[PDB]
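> Here it is, the structure in full.
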Amino acid sequence: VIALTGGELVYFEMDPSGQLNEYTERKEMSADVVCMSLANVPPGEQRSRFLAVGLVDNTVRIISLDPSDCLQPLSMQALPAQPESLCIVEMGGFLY
Amino acid sequence: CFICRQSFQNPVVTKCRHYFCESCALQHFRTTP
């Protein structure tokens, strides 16, 4: 998932036997972006991740981009000033 | 709602049953965390 000036935008995936493609479903999100981050699971013949975006306003946002319920925000936020960074990780033997 | 006493403009929740309107509770967090 990459952005441009704007926001919630293009995925630009690939083909599992071939080359790249895209989704033309965009939200375009009045701008508000400082950071985005995600993480991917060791299984997954599907999308199989979660989106977290950080906004210029005092807000972050997590969006599940599974094809059912795509570009639809899932749960909300609170932060005091500005994030400038995000990360998703799993560390045990809950996605932190 | 019952902070702004409006209609339920995204009546959305916190940890502990507190359903507030969305941008109004964002402004509430701007008031007190």
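Shown for chain B, in order and in Swiss-Prot numbering: 262-294.
How was it done? The header gives electron microscopy, 3.4 Å.
Every residue, even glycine, has its Cβ placed from backbone N, Cα and C.
Okay, so Swiss-Prot annotates it like this:
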MUTAGEN   B:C262 to A  Loss of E3 ubiquitin ligase activity
MUTAGEN   B:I264 to A  Strongly reduced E3 ubiquitin ligase activity
MUTAGEN   B:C277 to A  Loss of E3 ubiquitin ligase activity
> Just name the most isolated of the mutagenesis positions B:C262, B:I264, B:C277, going by other Cβ atoms within 10 Å of its Cβ.
B:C277
> Between B:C262 (mutagenesis position) and B:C277 (mutagenesis position), what is the CA-CA distance rounded to a whole number of Å?
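Cα of B:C262 (mutagenesis position) to Cα of B:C277 (mutagenesis position) measures 16 Å after rounding.
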> Sort B:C277 (mutagenesis position) into helix, strand or coil using the DSSP assignment.
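The residue in question, B:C277 (mutagenesis position), is coil (DSSP, three-state).
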